[PDB]
Amino acid sequence: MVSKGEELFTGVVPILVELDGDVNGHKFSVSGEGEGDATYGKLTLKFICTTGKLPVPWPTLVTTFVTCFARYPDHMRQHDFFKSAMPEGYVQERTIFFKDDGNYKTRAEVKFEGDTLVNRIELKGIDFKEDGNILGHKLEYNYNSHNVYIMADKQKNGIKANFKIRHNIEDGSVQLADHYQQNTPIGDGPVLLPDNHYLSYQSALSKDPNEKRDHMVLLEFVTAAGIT
């Protein structure tokens with residue numbers, strides 16, 4: 001049997017992303033469009049800064065900008081919280097601590113609006129150094145592969161994770177971004193609370209050569225792996 005959640009992701013699904021941000025008082029908005037194909041764990045998205053020049057590096061927003069598109073292998077299907085919460089969706093919240101710098105706090109609602117999977121996000125950043133790696137745009141426009149360990153959060157009826165993102169800097173060092181995450185369902189319907197498992201991410205950042213606005217093109221693959 002294919003679950004109600006699973007069935008919404010069997011083909012290619014349009015994605016809309018909307019982010020309102022404020023970092024050290026610098027307000028900005030970003031809109032993204034593209035498509036997800038969960039069968040292949042595949043996301044393609046193009047993000048546009050709709051208010052001017054982005055005041056933080058595009059790589060710092062990659063994790064913020066739809067884990068329902070992860071590929072869960074057949075043997076792992078009982079651990080897919082994210083699809084099980086659909087179509088009503090889930091709230092994803094994070095704090096992201098940039099080592100020796102500021103932090104982001106994010107809240108997103110991920111849910112269907114008709115046939116479109118929407119990721120609506122608010123982001124607030126505080127305590128950034130005006131000449132640190134973030135406000136000083138010292139990060140390379142690239143992205144490393146990362147594994148994220150997903151744990152059930154029984155009390156909140158959802159999941160949680162903590163993971164470290166490494167953002168490469170041109171002197172060979174990295175800027176660490178320590179993510180703490182909680183997800184909880186929007187509906188009061190049944191969800192899958194998983195056993196501990198990993199999601200394996202790879203992400204590629206590029207540019208649309210014909211786009212004059214400040215923007216990012218993201219290609220991301222996400223696959224679950226178990227602990228058996």
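First residue shown is number 1, and so on along the chain.
Note: Cβ is positioned from N, Cα and C throughout, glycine not excepted.
DSSP assigns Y143 (mutagenesis position) to coil in the three-state reduction, placing it in neither a helix nor a strand. The note that Swiss-Prot attaches to the published mutagenesis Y143 to C (Swiss-Prot position 145) is: In mut1.9; shifts fluorescence lifetime from 3.03 to 2.74 ns.
Sequence-distant neighbours of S145 (mutagenesis position) (same chain, six or more apart, CB under 8 Å from its CB) are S200, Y201, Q202, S203, listed in sequence order. The annotation that Swiss-Prot gives for the mutagenesis experiment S145 to P (Swiss-Prot position 147) reads: Increases fluorescence at warmer temperatures such as 37 degrees Celsius.
Quoted from Swiss-Prot for the published mutagenesis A204 to K (Swiss-Prot position 206): Abolishes the tendency to dimerize and leads to monomeric fluorescent proteins. Taken residue by residue with DSSP, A204 (mutagenesis position) is part of a strand.
Record note (Swiss-Prot), mutagenesis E220 to G (Swiss-Prot position 222): Suppresses the 399 nm excitation peak, leaving only the longer wavelength peak at 475 nm. The unchanged residue is displayed. In this view, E220 (mutagenesis position) is surrounded by 22 other Cβ atoms within 10 Å of its Cβ, with every protein chain counted.
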Whole-number Å value for how far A204 (mutagenesis position) lies from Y143 (mutagenesis position) (Cα to Cα): 6
Cβ contacts of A204 (mutagenesis position) (under 8 Å, same chain, 6 or more positions away): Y143, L218, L219, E220
